[PDB]
Amino acid sequence: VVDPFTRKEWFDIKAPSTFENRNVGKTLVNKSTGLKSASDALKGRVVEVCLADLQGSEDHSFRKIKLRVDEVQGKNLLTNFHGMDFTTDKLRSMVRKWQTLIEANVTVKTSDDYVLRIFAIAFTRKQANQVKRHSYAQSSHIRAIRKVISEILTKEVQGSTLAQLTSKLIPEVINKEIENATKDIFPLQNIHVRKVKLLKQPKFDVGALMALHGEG
Amino acid sequence: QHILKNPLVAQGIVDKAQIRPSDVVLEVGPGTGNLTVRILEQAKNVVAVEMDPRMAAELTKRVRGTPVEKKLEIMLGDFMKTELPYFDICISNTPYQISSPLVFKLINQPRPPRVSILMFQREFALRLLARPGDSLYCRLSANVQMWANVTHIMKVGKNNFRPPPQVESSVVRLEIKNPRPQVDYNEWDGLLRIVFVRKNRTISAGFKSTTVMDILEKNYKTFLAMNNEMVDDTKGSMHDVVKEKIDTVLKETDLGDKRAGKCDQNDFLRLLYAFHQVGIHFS
Amino acid sequence: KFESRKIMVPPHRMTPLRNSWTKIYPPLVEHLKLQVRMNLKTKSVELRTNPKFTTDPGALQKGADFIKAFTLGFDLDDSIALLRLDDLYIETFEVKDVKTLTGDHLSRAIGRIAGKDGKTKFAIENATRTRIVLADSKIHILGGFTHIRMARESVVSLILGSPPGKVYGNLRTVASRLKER
Amino acid sequence: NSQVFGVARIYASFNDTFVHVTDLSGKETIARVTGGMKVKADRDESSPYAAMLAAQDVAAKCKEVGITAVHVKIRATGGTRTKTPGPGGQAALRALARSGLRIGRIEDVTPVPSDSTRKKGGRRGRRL
RNA sequence: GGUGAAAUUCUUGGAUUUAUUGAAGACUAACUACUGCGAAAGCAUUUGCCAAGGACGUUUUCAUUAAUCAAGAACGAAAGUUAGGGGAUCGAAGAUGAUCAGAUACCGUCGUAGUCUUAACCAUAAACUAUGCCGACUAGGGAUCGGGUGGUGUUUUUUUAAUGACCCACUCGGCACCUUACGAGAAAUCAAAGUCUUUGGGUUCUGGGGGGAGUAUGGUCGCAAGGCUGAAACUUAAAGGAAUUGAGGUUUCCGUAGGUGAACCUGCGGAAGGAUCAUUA
């Protein structure tokens, strides 16, 4: 009797300048009638989108990016980074029997007041001449690998802000750094930074948003 | 469906009912009819209630031509839903599923019967005949000791029924106290439920649960409601204050270390009065 | 309008798949007309459709369900029967999601499910017209909805600890009751 | 390239099947029809037929509202339960494929615990 | 929601679902294996601190200090008891739904105590490898955990030097596994359940048909629940048992706690004295 779908309008959600495909998609909002504006209702949304749709190539199909929403003007609403996660089937493919699963997590405040938590994963392997079926790692190796992974992660994220952090996370050079750092302790196939997340945020800082955004 | 096939214990059941020739008998669950006809012979009026119309028809066919035909009344329907007529004594040979409530039905009857001969389960008869301090003293034992008096008569074996069941039967005799005690029934039942929710703990540990304190708080609000007094200040809800009130009660009854299964009747009565003077009620 | 489906395969199912690979890619292009790729770099299978093929998205969905049934460990003919019909579904659950059995109890439960030479499981294969495959602890049932429901009821009742004689009698009863309707 | 995207939750429990189409966020939902509102027998709301009927109805509603592409995510009731979608969710996905609607990014999102609290049954399981 | 089919229950003050955020307590999935540790019960997120331990290696020390163990003592699942704590989930007791030959397909919602913890108790389990502990000998093989030895063997160093990982060979100490009988056994089976009618290495505990019965009495311990010790009268001789081949409900139990239709049901923990098929290695 009301049909609010004819009442609602559409908006175009976009990605920051770090990703190549800076157009995300479409959403729908109600009219900005009396005693209820539309700008304040668009400050808590978190979209999620696969990284292959943001980079084009299918090699990033197992990662997904959650983005916040920050500032809307002129039918265009500009976002910011909120987190990165792995798809569940990627974990179910990665975790297999007869190997050791190593996990680490580090909480760091960045150069700006962005307190984050970083999750890193690793697995064991055989180096192409091994008759032994399993190749587990002793707990001393696991503890050393976890310590090196934690110090590498906090060194990478502590001295920088989230912009260069995500522009280094896109080509996943942290995996190369971890593999090169831990190559003399154990082989360690299949390193991934499996999860990042915001924990604590500073003020709005529209100037940093206008520096990051403002393209097209 | 079981049939008492023994023709020897039935005469003892008949003579232990203590029937003078001017009694009114409520003979509940007549069965086949090996027991009813002698009650018709030695009582002036017998009213039996039957749930099977076919068996009631067979029973009223069996009394045709017999001189006690006109002294038998047959009622139909369920026992726990009809209104019983006047009766002096009771004899029950019912299925065991209605054992637990219907004895209380012998309690709540106005002008209650004098004597009843009841055929019950061995476990049920042992629970009814359970002195305090034993391993069988429960809430039901205290209730039947309050509102009645129980006496076992003889054992009934397994091979005395057709078919012979797995359990052993027992015959008990119950008399309602005349007059009944002047304690209020639902308060006593709630007190026994609270203190017999666990047979082996102390009473003070039995008054630490959330639901008992909440229902006592609701009862205290209701008491202050019709007694018209304003509730004073409290840290959380006011029942916490009532907690020390309960604590103070357990300083004169000396029942905070005693246990429900090892306490006699007088301790429970004193404890009920102890909540009665401090304005704590269960219903 | 090309559409792509990525299906990930476990490595322990890789070696049978190749031995059935020549059995599966010709039918997928001769009665279904979907283009197939096996990407061993990512250890997956790409299923793609193009409007130059048959105009049928349900064909792509049927191919995806066929290869998803195959990658769970099902037989080839059962997956072919999934391709030909529109009714077959796959129940998937675990022993621990019914009742927690740990240690030798779980092994005894799995051995009760299979039985001697699998024949008790084969009994369900004769009594429900389903297809049951046992993982290390997961179990999968393929077939019609009421068929997989009754197979699930039988296998769940057997997991709890019921003897195989009771489920034999239940399978005889349900075989008598199902063949007449 | 004028493609409008949304997402679609497929909640496939034991006795029901929920389809839920929204935009890229979870905010401002569009349509939601269950198996219980398409059949009246109190038994076939869990059946795949009712799930396919509900999927067809929600596909017609999604076609008429304007969204022509969906990212579908499927889940069971999850938690300490089966944690794998049943036949109702698969039937709903197949009926969405029968609608001709654009589908991408197949992913399941069933809530898996890290050995959380106890489930129902009490050491003997559900006598099913 | 729920189940074979229903109902109670929440819901146009918006149930269920979707999205963001927060709090509470509990538990550590996948990795997890015929793997590891501990006297057993038992033990699984990261990091730090404290004390402990096995095996290996030693051309280190002392020189019998040892083995088993009445008395006595430490620990001892889960349940249970007395107080303090917060109490999410599950959940004995309880309140309520319909009982429909058939419940084969005996359930639903709310939920106390309990589940978790601190300070005290209790001292039982199918506490099982149903196999006391110490010492020696006796048969073939492949894996695997920890330590050690050798390899002008492999790889990562950015220069192919230490180390780490892998491979090969050997050795000590473990968790087990496959085959066989030198033997053993009544048999199932056993590398000990062997070294025995040809019978002796040391030592502790137990048993001497089944009910009656772990019942009665007495003692001791425990706040209780109950634990340890522990009979007899009467009864069976087609009596109790171990292994193998020739109308309804039907997994069997153990410790513990509570409640009653039909000697049953349910909560916590434990066992098999229960029937491993398909794929890979």
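By Swiss-Prot numbering, chain C shows 93-273, in order.
Looking at the header, which is where the method is noted, we find electron microscopy, 3.3 Å.
Keep in mind that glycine also has a Cβ here, set from the backbone N, Cα and C atoms.
If you look up Swiss-Prot, you'll see C:195-247 marked as domain 'KH'.
Swiss-Prot documents C:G203 to D as a published mutagenesis change and attaches the note Temperature-sensitive. DSSP assigns C:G203 (mutagenesis position) to a helix in the three-state reduction. Counting every protein chain shown, 12 other Cβ atoms lie within 10 Å of the Cβ of C:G203 (mutagenesis position).
Classification of C:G235 (mutagenesis position) by DSSP places it within a strand. Recorded in Swiss-Prot as a mutagenesis result, C:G235 to D carries the remark: Accumulation of aberrant 22S and 23S rRNA intermediates.
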Helix, strand and coil totals (DSSP H, G, I; E, B; other) for the domain 'KH' (C:195-247): 34 helix, 10 strand, 9 coil
Rounded Cα separation (Å) that holds between C:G203 (mutagenesis position) and C:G235 (mutagenesis position): 23
Packing count at C:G235 (mutagenesis position) (other Cβ atoms within 10 Å of its Cβ): 26
